[PDB]
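Below is one structure, written out as structure tokens; the observations come after it.
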Amino acid sequence: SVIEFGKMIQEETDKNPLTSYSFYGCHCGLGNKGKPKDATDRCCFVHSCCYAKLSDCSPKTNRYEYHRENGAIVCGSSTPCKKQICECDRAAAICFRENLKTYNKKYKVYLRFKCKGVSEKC
């Protein structure tokens, strides 16, 4: 669920997830239209696609377990849905971390009417 995703983000990037990732660019949080602003915004866009595919899994509220094996996130649930949503979250957190080098503070709480273009296809 959003609780696990939230933990994951903070563990992987050391950033406050609400301030740093919930209003970023065009696709983080609730945003969903426009061409993504940069790599970070793109992590948001693929994470949304990942959740779209798993609509029958209640990605936002569905709780799951995860742990680490030498620092790596391992999704640890048996329920196919819990495994899958976790995979989405995991890939996103790693994506955020792998792209901290281009994180742009100017996009933190981006004015969404500025979002132009069509995003890629999921």
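Residue numbering in chain A adheres to Swiss-Prot, whereby the residues present occupy positions 17-138 in order.
A Cβ is built for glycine as well, from the same backbone N, Cα and C atoms used for every other residue.
Here the residue is the original one, while Swiss-Prot reports the published mutagenesis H43 to Y with the comment Enzymatically active in presence of calcium with increased toxicity; when associated with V-46 or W-46; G-48 and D-64. Listed in sequence order, the residues of the same chain lying 6 or more apart from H43 (mutagenesis position) and placing their CB within less than 8 Å of its CB are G50, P52, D57, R58, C60, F61, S64, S135.
A mutagenesis experiment is reported in Swiss-Prot for this position, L46 to V or W, and the note states: Enzymatically active in presence of calcium with increased toxicity; when associated with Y-43; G-48 and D-64. Long-range Cβ neighbours of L46 (mutagenesis position) (same chain, at least 6 residues apart, Cβ-Cβ under 8 Å): none. Mapped onto three states, the DSSP output places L46 (mutagenesis position) in coil.
Sequence-distant contacts of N48 (mutagenesis position), defined by Cβ-Cβ distance under 8 angstroms and a gap of at least six in the same chain, are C42, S64, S135. For the mutagenesis of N48 to G, Swiss-Prot gives this note: Enzymatically active in presence of calcium with increased toxicity; when associated with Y-43; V-46 or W-46; and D-64. The structure shown keeps the original residue.
One mutagenesis experiment catalogued in Swiss-Prot, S64 to D, is accompanied by this note: Enzymatically active in presence of calcium with increased toxicity; when associated with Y-43; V-46 or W-46; and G-48. Cβ contacts within 10 Å of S64 (mutagenesis position), excluding its own Cβ and spanning all protein chains shown: 21.
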